[PDB]
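Comments concern the structure below.
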Amino acid sequence: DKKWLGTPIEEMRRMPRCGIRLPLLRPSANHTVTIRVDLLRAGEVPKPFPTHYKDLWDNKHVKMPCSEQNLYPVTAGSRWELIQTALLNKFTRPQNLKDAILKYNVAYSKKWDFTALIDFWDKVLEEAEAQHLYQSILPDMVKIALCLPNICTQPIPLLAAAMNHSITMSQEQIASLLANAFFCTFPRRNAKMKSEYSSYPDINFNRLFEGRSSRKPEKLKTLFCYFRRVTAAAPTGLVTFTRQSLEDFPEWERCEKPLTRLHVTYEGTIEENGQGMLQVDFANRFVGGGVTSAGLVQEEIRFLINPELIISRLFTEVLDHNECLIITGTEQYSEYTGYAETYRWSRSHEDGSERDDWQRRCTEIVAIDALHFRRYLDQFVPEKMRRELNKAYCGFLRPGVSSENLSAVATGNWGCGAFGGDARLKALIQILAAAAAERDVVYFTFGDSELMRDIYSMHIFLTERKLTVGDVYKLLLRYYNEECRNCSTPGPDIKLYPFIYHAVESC
Ligand SMILES: CCCCCCCCNc1nc2c(N)ncnc2n1[C@@H]1O[C@H](COP(=O)(O)OP(=O)(O)OC[C@H]2[NH2+]C[C@H](O)[C@@H]2O)[C@@H](O)[C@H]1O
């Protein structure tokens, strides 16, 4: 049994070498840029634009902690002044940090549990580690947090439902915002019964501090690795966050495009072995999943090792069936082993990725959320197959870019862990989406050698027989009709790939 099958990975397209020449970075109606584009220079910390803080406190922008409209009933007082007073105290014990955060979150005094924070500090860290945390890391995090109005001078628009919009901000700007999120300073993002931001993911880090899960220390180690690095030396690059909503979806049954190339392998991971490729994040509709709470699978691990991803939660509304989020430029700061209960922070990572002409690391991640299936047969219903095709296709498609300038898609068992999908069906769905979007596929089966062989055999069978995307989708519709629709038992009598082979061969 070979470690990989299909097209050699060397034959696949990769960034930035496959990339078209970037246009000049400029703000426009569909592109927010929070730095001085005229002053952007390699190895220099970007200058925020505008020079001085400008506030927008409304339903289309982020509500900044430093806003003069961020008030707290005392008579109205200034929450930002309160944050400053609370955080500029010295911490020598974890209760100090609890008490600090709670001074400007009084309504949550009884609801927010800090057991994981207290245990990390007192019961996991060695004396010298804790001392480095409270004497150096935390005070530095406080200072970049409180620099917010000097760093994030431009209002940040919400990437709201149905918007086709990008935000390009500096890694420094992201570091300052994430320090705020750590100290739980973002207003209107806390109430269980909130309305305005009920359609947005959590941003404040309070649920990282609750409970006694053995994985919280590992999450905190991964994040403090990030925070120690970005507060000790300011990062110099940019990161772009793009919401993409597609209106026109293919008529899959009539699609005449042929399948594209496949490399499939049971070794390697998306994040290590997909350099220069469109990397898939197996997302929740609320991007980043439980990264700021208990979650610790594929999405949350990526969000932790590349923490600049987390800030997407500040401004990215829940994804609808036709939408995705594309993040370009995030930097890897940590290495890890395992997942969930076996997840461990391994060590600090020195990202060696090149930067593009906008000083973004050459790393493009798309968050596409699969459906969470409670019953196995649910996923074969045509509207659910069509839904998955269209989600993957929106994630893969780059309107107005030629195929020769599209990197391969680096993906894997999307939706087939926590979300209960079938890997063989999802693989074919992704192969069809990629084909329609004119991209090759690099599939990581994550240890499953038999799945690698099965995907390869099917793809080569379909390719050799010259079946189009439409031809293959029609075969999915036949499997649903003959084996799933009138099936009363929990599983179908015949499996999908055997069915396809028999259906094609016998005609
Ligand atoms: C193989 C079965 C057990 C492994 C589970 C470990 C979690 C990580 N999975 C993972 N990391 C990968 C990587 N580095 N490169 C390539 N493939 C990777 N995988 C594979 O992906 C499958 C699905 O992972 P999962 O995270 O459960 O994805 P979804 O089923 O889409 O779950 C979505 C929800 N999870 C959190 C997110 O926010 C959503 O709420 C896994 O089985 C595993 O083969």
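Using Swiss-Prot numbers, chain A covers 450-523, 531-963, in order.
For this deposited structure, the header notes the method as X-ray crystallography, 2.1 Å.
Positions of Cβ are set from backbone N, Cα and C atoms, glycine also.
Summarising the annotation, Swiss-Prot assigns active site to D737 (among others). Following the DSSP three-state reduction, the secondary structure of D737 (active site) is strand.
Residues or ranges marked as active site in Swiss-Prot: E755 (among others). DSSP gives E755 (mutagenesis position) a helix state.
According to Swiss-Prot, the feature active site maps to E756 (among others). Here the Cβ of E756 (mutagenesis position) has 26 other Cβ atoms within 10 Å, regardless of which shown protein chain they belong to.
Around the Cβ of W870 (substrate binding site), 26 further Cβ atoms fall within 10 Å across all displayed protein chains. In the three-state DSSP classification, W870 (substrate binding site) falls within coil. The annotation substrate binding site is assigned in Swiss-Prot to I726, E727, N740, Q754, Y795, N869, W870, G871, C872, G873, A874.
One entry in Swiss-Prot concerns the mutagenesis experiment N740 to A. Its note says: Reduced poly(ADP-ribose) glycohydrolase activity. Taking a C-beta cut-off of under 8 Å and a sequence gap of six or more, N740 (mutagenesis position) has these contacts in its own chain: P657, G746, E755, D825.
Looking at Swiss-Prot, the entry for mutagenesis of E755 to A says: Abolished poly(ADP-ribose) glycohydrolase activity.
Swiss-Prot lists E756 to N among its mutagenesis entries, and the accompanying note reads: Reduces hydrolase activity.
The note that Swiss-Prot attaches to the published mutagenesis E756 to A is: Abolished poly(ADP-ribose) glycohydrolase activity.
Cβ neighbour count for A874 (mutagenesis position) (all protein chains, 10 Å cutoff from its Cβ): 16. Swiss-Prot gives this note for the published mutagenesis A874 to W: Reduced poly(ADP-ribose) glycohydrolase activity.
In the three-state DSSP scheme, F875 (mutagenesis position) falls into the coil class. Around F875 (mutagenesis position), the same-chain residues at least 6 positions away in sequence with a Cβ under 8 Å from its Cβ are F738, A826, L827, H828, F829. Record note (Swiss-Prot) on the mutagenesis of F875 to A: Abolished poly(ADP-ribose) glycohydrolase activity.
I726 (substrate binding site): 23 other CB atoms within 10 A of its CB, across all protein chains. Taken residue by residue with DSSP, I726 (substrate binding site) is part of a helix. Of the listed recorded positions, namely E755, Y795, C872, the sparsest Cβ surroundings within 10 Å are found at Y795. Close contacts with ligand 1, defined as a Cβ under 6 Å from any of its atoms, occur at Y795, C872, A874 among the recorded positions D737, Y795, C872, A874. Within 10 Å of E756 (mutagenesis position), as judged by C-alpha distances, the recorded positions found are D737; the full candidate list was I726, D737, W870, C872. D737 (active site) has a Cβ environment of 29 other Cβ atoms inside 10 Å. For the pair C872 (substrate binding site) and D737 (active site), the Cα-Cα distance reads 13 Å.
With 7 residues left out of the model between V523 and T531, the distance spanned by their C-alpha atoms equals 5 Å.
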